[PDB]
Amino acid sequence: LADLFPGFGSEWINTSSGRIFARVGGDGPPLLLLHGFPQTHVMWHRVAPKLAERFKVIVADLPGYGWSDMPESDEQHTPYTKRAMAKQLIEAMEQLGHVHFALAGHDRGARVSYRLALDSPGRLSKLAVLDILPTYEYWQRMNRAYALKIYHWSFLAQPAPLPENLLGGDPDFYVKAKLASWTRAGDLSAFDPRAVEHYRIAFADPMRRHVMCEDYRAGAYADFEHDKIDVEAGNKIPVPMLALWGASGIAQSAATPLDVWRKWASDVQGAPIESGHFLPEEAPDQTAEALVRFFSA
Amino acid sequence: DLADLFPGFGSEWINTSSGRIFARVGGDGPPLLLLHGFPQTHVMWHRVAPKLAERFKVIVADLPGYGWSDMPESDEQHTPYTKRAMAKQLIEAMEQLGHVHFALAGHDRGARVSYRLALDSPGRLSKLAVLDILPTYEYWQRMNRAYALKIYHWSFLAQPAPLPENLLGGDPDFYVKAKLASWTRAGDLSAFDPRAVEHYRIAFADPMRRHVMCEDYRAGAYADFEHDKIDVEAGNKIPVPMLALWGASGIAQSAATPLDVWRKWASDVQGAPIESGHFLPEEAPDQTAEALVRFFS
């Protein structure tokens, strides 16, 4: 596997729930970058160097993803709930002395991120979420069109071992299919092939696949419940927030992203980026500039 | 290997313009066509058909593309696996037997053929029974988080080929047994005759058969929904006396109370829950068979 972060260090961060792997580079204010599915921290490899000019960039594999440890799950999928992941990453950052930091997340990582901001807003200076709406909003908008678009939300959340068993026949196919299907172009061309290999290798591990399903199971159940509590309580993220989404990404299929995020966040700016779902890889310069601009003031 | 679960039934290969329909035929008296659904074949009627065959000419047919019926070549609109097209094909099959006016009971996909048949060509039916379905429109209209999770396969199997085909190829025996078991009240395969499960497993082991099933579900997401929508919007009602039976633990009762739903679709509907999961004729053959004989005779 290629080193896609030339000059970044590699940290194995102990937490109570297992080690978090991260690449760490740059200097200045701490900025944690979180990837999503079916990716690993290397999806930031085109934007992290630009970020590392201005920030101490921590490019972490989510709990259970990539090279991070995989806490054993349970019937409530607890360690793979975004609430638990957020707590674990808070612990990780505290291990580095970062008790107040900036956070950009994409996909599942963005769900960790906004849940972090809801649960522990004092930990965040600013938050950026890339190509998501809250889990609640996806489920609340789960009509025929959207159930077909993000079928994987309900397929991967089926009880184990159903998705695991189907995924295990040809894991390569499914990870490449998801990478390809959510880009603007509909193929793998946006990705560095070395990055694709990282994703594919992570996906080839049945335990990693199981964790991804647990993530999606949490997404269907506890995460939704946690979000539901907050929306019905009118709890809003008070952390200044950037919502970026792909013009051809997932979030904009569900609804107008900024409208939605304004219901969840008191201080949110937003911009589309001409991109499919994989903003930092499909549109690295535009994503990097948006993030630098936002986190720099 | 494959047991004969209809001793005394003939076996009929019925030619149609779209390919052969396989059917077991028994009994004498008024014709009654029995259509199975997914992921089964005609043998799912093996426990109720003999009781029916005491009063009816019972034609137990494999749906087009299912079981041993021929598989018409599909197209970009999945036309031959739309319920409208399958209904036309089964009408043609019944005409080959000289049955232009017949009784029809369908389960699952077969019940979708059956009510579409009833909407399109109600002059063909004396009486209709649908087992454990609501119209396809109603499932998509009711689509929400709970139903998406419960009938995730409606959106999974409707994904563009070859995604569900490739995934189902990951563990087809597991998948068909998982569907069979998970939709029963027991949660396991104990309600089924092992020889019937073998029929379903063998049909499901064929990749072409699995592709047809996906074509059926693709139709189910697109054209079938559109056809149903036209009828809802035109206020078209099934005018054939109909019986809606559903499993107290079945697929229909979760989304909406089936008789109240079917009354919006049918002018003359009676209904009863059956103490069973989805597979009424196998989980509750006596109760199902009683209801059907009572309704049809």
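We're sticking with Swiss-Prot numbering for chain A, so the shown stretch reads 4-300, in order.
If you're wondering, the header gives X-ray crystallography, 1.7 Å.
Here the Cβ of each residue, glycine as well, is placed from N, Cα and C on the backbone.
The feature active site, nucleophile is assigned by Swiss-Prot to A:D110. The Cβ of A:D110 (mutagenesis position) lies under 8 Å from the Cβ of A:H38, A:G39, A:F40, A:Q42, A:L133, A:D134, A:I135, A:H280, each on the same chain and at least six residues away in sequence.
Taken from Swiss-Prot, the feature active site, proton acceptor applies to A:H280, supported by experimental evidence.
Swiss-Prot lists A:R111, A:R114, A:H155, A:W156, A:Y219 with the feature fluoroacetate binding site. All protein chains included, A:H155 (mutagenesis position) registers 23 other Cβ atoms within 10 Å of its own Cβ.
Feature annotation from Swiss-Prot assigns domain 'AB hydrolase-1' to A:32-270.
Listed in Swiss-Prot is the mutagenesis experiment A:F40 to A, annotated as follows: Reduced catalytic rate. Minor effect on substrate affinity.
Under its mutagenesis entries, Swiss-Prot includes A:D110 to N with the note: Loss of enzyme activity.
Record note (Swiss-Prot), mutagenesis A:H155 to N: Reduced catalytic rate with fluoroacetate, but increased catalytic rate with chloroacetate. Minor effect on substrate affinity. The unchanged residue is displayed.
Among the mutagenesis entries in Swiss-Prot is A:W185 to F, noted as: Reduced catalytic rate. Minor effect on substrate affinity. The secondary structure of A:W185 (mutagenesis position), as reduced to three states from DSSP, is coil rather than helix or strand.
Here A:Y219 (mutagenesis position) comes close to A:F40, A:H155, A:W156, A:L159, A:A160, A:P166: these same-chain residues lie at least six apart in sequence, with C-beta atoms under 8 angstroms from its C-beta. A:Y219 to F appears in Swiss-Prot as a published mutagenesis result, with the remark: Reduced catalytic rate. Minor effect on substrate affinity.
The note that Swiss-Prot attaches to the published mutagenesis A:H280 to N is: Abolishes hydrolysis of covalent reaction intermediate. In the shown protein chains, 27 other C-beta atoms lie within 10 A of the C-beta of A:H280 (mutagenesis position).
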Pairwise Cα distance maximum in Å, fluoroacetate-binding residues per record: A:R111, A:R114, A:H155, A:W156, A:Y219: 16
Other same-chain residues whose Cβ falls within 8 Å of the Cβ centroid of A:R111, A:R114, A:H155, A:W156, A:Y219, the recorded fluoroacetate site, in sequence order: A:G39, A:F40, A:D110, A:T138, A:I153, A:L159, A:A160, A:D218, A:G222
A:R114 (fluoroacetate binding site), number of other Cβ atoms within 10 Å: 30
Cβ neighbour count (within 10 Å, all chains shown) around A:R111 (fluoroacetate binding site): 28
